[PDB]
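One structure is given here, and the rest of the page talks about it.
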Amino acid sequence: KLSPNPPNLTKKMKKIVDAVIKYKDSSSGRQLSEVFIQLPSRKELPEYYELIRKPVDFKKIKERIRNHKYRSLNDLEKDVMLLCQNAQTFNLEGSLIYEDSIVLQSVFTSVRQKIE
Ligand SMILES: Nc1nnc2c([nH]c3ccccc32)c1-c1ccccc1
C-alpha cells in the first residue's frame, strides 16, 4: 500500500494511457492497442512466459496507475516502452504485432508531449 500520488498526476497518467489505448491506425482504423490489453495466461501461451522476463499489458499498466506504483510520468513511460520492447522480442520484424508496437511507442511519446 503505497502513499497516494497527487490526484493531478494520477489523472494525467490515466489520460495518457487512455489516449494510447483508443488510438486508431491511420489507414485501417484498427485499434492498435487491442492485442496488448490483456496477456494470454501462462497455460494459453507458455512460450511467451518462457522468453519474456517481465510481461506487461495495458491492464497491468492501469493497475500500476491505480495503485500509485508509478511515481512520475517517467515511471509510466518506462513500462509502456517495456510493453513495446517485449512485443519486439516475441514477434518478428515485419509482423503486424511488431510494427504495431513501434507505432504505439510513437503514440505514447506524442500524447505525453501534448498532455504536458
Ligand atoms: N503475439 C503476441 N504478442 N504480444 C502479445 C500478445 N498478446 C498480448 C497481450 C498482452 C501483452 C502482450 C501481448 C500476442 C498474441 C496475439 C494474438 C494471439 C495470442 C497472443
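We number chain A the same way Swiss-Prot does; the residues here are 1450-1565, in that order.
According to its header, the structure was obtained by X-ray crystallography, 1.6 Å.
From the backbone N, Cα and C atoms, a Cβ is placed for every residue, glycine too.
For 1453-1564, the entry in Swiss-Prot reads domain 'Bromo'.
Its Cβ placed at the centre, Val1484 (mutagenesis position) has 16 other Cβ atoms within 10 Å. Listed in Swiss-Prot as a mutagenesis experiment, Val1484 to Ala is described as follows: No effect on binding to 'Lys-15'-acetylated histone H3.
Annotation of the mutagenesis experiment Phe1539 to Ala in Swiss-Prot: Abolishes binding to 'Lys-15'-acetylated histone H3. When Cβ atoms from all protein chains are considered, those within 10 Å of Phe1539 (mutagenesis position) total 18, not counting its own.
Long-range Cβ contacts of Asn1540 (mutagenesis position) within its own chain (separation 6+, distance under 8 Å): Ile1546, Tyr1547, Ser1550. Annotation of the published mutagenesis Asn1540 to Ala in Swiss-Prot: Abolishes binding to 'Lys-15'-acetylated histone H3; the original residue is retained in the structure shown.
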